Amino acid sequence: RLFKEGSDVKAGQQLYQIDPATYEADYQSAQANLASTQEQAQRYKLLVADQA
Amino acid sequence: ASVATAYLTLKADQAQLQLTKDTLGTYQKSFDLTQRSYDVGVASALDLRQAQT
């Protein structure tokens, strides 16, 4: 728990951590897929200018 | 014998010349189709270059 009880809180203040590790796992997997496809799209964007 | 073989080589060369004319027409059609595919954007320039060769 990340708040003092009976106090005022603002919008967006974190209240609890719910131990992710699984959202962490599939976020890492999607990050790896993005890291491959982004540089592939950049290389094809470079090559498409001179019609390679 | 020499006159006979010379006339036969002339006729054979004329028939082979007609067939190479047909081959040139076929390659011209294929190069024009690859040029159309490259101008549209589906084929790359390398597929145009090999048809040119």
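In order, the residues displayed for chain B correspond to 176-228 in Swiss-Prot numbering, which applies throughout.
Cβ coordinates are placed from backbone N, Cα and C, and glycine is handled just like the others.
One mutagenesis experiment named in Swiss-Prot is B:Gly216 to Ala, and its note says Abolishes complex formation. DSSP assigns B:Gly216 (mutagenesis position) to coil, not to a helix or a strand.
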Measure from the Cβ of B:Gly216 (mutagenesis position) and count the other Cβ atoms within 10 Å, all protein chains considered.
9
